[PDB]
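Quick notes on the structure that follows.
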Amino acid sequence: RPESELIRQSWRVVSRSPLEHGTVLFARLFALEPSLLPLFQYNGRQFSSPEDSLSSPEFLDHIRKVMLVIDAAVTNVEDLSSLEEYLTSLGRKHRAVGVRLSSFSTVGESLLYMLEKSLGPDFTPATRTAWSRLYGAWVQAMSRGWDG
Ligand code: HEM
């Protein structure tokens, strides 16, 4: 696919600094949906503000985890059938920690936002569309986690 090379190419720049870029993703995500903040409970504590999350080693570790799962999507983009079982469970894990499936659309918008801001001019409509199909496929995988 050429869809698959646009993903690879765009991913390369952000994948070099996953925490920086993942930090953009989650700052955006919290700006769009503040109610996600309380879902990250480390040490039984709740973050009061979005910026509290950025001081938390566990939250930042979660940013690294997120970027690794996305990087696995990019590597396996040509088929992606392959990650179906892993993603189904990851989806269930999130159902368990309290995430609504619908929240993953906001996640998608944050990812696209982060890519757009990092790529600027380079983020062509072909690229936006490729990433939307990829993520749409990804979230379909995950949605199995919700017993659906
Ligand atoms: C609505 C957005 C999200 C919320 C509220 C959320 C929250 C959480 C929480 C509370 C945990 C358990 C604590 C931890 O492991 O740090 C977790 C685990 C994890 N998350 Fe997320 N998460 C979100 C999105 C994502 C996304 C988009 C990805 C990847 C694309 C991801 C990847 C992971 C991974 C790999 C784990 C470890 C699960 C395990 O191995 O047990 N998360 N998430």
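Residue numbering for chain A follows Swiss-Prot; the residues present correspond to positions 3-150, in that order.
Any Cβ shown, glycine's included, is placed from N, Cα and C.
Neighbours of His96 (heme b binding site), defined as other CB atoms within 10 A of its CB across all chains, total 18. In the three-state DSSP assignment, the secondary structure recorded for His96 (heme b binding site) is helix. Per Swiss-Prot, the feature heme b binding site maps to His64, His96; the stated evidence is experimental evidence.
The annotation that Swiss-Prot gives for the mutagenesis experiment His64 to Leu reads: Improved binding of dioxygen and carbon monoxide to the iron atom. Listed in sequence order, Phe42 are the same-chain residues at least 6 apart in sequence whose CB falls under 8 Å from the CB of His64 (mutagenesis position).
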